[PDB]
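To start, the structure under review is shown below, and the notes come after it.
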Amino acid sequence: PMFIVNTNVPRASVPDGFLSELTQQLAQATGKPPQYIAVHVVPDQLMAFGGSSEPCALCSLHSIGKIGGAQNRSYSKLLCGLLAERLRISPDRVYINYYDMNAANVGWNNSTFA
Amino acid sequence: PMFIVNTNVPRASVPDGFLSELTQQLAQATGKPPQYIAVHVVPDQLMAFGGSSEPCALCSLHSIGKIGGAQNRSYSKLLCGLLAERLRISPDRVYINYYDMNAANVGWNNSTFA
Amino acid sequence: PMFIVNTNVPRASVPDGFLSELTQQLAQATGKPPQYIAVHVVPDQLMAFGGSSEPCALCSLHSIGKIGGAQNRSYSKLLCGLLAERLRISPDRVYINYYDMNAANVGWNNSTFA
Ligand SMILES: Oc1ccc(-n2cc(-c3ccc4ccccc4n3)nn2)cc1
């Protein structure tokens, strides 16, 4: 799986240990082993949410399965949670895009997962 | 909705109020309220369009509904217009990807839209 | 077509010509004239793959058609090769998402491809 965060929060306010935490928490929630999880944090970004430049987050989670209504509800509770706890962003200023990828449309190790 | 502009144009060339104007303009066009539109500009990027590194842009608009043939056509006139006027980028060096999101696949405020 | 790669490899590890080379190789592979190919490389990124900060990369390829099982396998082999040969990234630390875009959902030059 693949989680990307884009946030107007400056790099300094991102803790050490944050990528490891995202990695272990997403592994636990998706059931995918940590070895297959990728995280990408993008601080210091030039973004607004609803006209205002208070702290915010634009994110995405791509996964081959383990995507759907109840799972996405759960994932968003877990992620908004970490973004609030660790980056002090308020959940109503977070948007997450969820992608259920087909194995044929994901490339890895010179080939695809199909 | 979620709007991102990646561009090779440098930061100093992005006018102040560009985010505001995008927020306000995407609101009118989509019919979505300004307060839920989130915008994101990424300037000073290493990119090429057509082999060339003359000014160019790659955008994306994610949205639950309001994504369709005529709407997208309307949005592209609107967003190219703005990119040309304010960033001095030629429209024929702009790609916009439109994504119509299912509500269950968009997280916000500890849950999803579904 | 549109190729984006984000990597925690430094700006200086990216050799000159890389964008041009991607543009050309993607023109051949996609069967599209380079006039329509856009590439975008994002070095220095804060990211992790399998919870490790060794070199890695997260890419995507967006195209109106030209996306499918046998083709994606061929893209991956081509693109993982360029990312190994030019950025010293191990192919088992590259993920590439492929997206088959509908003409109507891609904007360019004040309009859509529809
Ligand atoms: O990445 C995404 C995808 C979709 C959206 N999205 C938000 C909304 C939304 C939010 C609030 C609204 C309030 C009134 C009417 C429509 C509204 N639509 N629609 N699409 C946001 C981020």
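Since chain B takes its numbers from Swiss-Prot, the residues it shows come out as 2-115.
For all residues, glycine too, the Cβ spot is worked out from N, Cα and C.
Shown in sequence order, B:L27, B:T31, B:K33, B:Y37, B:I38, B:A39, B:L62, B:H63, B:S64, B:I65, B:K67 are the residues of the chain, 6+ apart in sequence, with a C-beta less than 8 angstroms from the C-beta of B:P2 (active site, proton acceptor). What Swiss-Prot lists as active site, proton acceptor is B:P2, and the listing cites similarity to another entry.
Sequence annotations record features per position, and here Swiss-Prot assigns substrate binding site to B:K33, B:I65, B:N98. The DSSP secondary structure for B:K33 (substrate binding site) is coil. Its Cβ taken as reference, B:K33 (substrate binding site) is surrounded by 16 other Cβ atoms within 10 Å in the chains shown.
One mutagenesis experiment named in Swiss-Prot is B:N111 to C, and its note says Causes formation of interchain disulfide bonds with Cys-81 from another subunit. In the three-state DSSP scheme, B:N111 (mutagenesis position) is classed as coil.
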Exercise. Could you list the residues of the same chain, at least six apart in sequence, whose Cβ is under 8 A from the Cβ of B:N98 (substrate binding site)?
Key: B:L59, B:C60, B:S61, B:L62
Quiz item: Listing the recorded positions B:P2, B:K33, B:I65, B:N98, B:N111, which lie under 8 Å (Cβ to Cβ) from chain C?
Solution: B:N98
Self-check item: Cβ under 8 Å to chain A, applied to recorded positions B:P2, B:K33, B:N111
Solution: B:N111
Quiz item: Using DSSP and three states only, what is B:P2 (active site, proton acceptor)?
Solution: coil
Quiz item: Near ligand 1, which of the recorded positions B:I65, B:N98, B:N111 are found, taking a Cβ distance under 6 A to any of its atoms?
Solution: B:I65
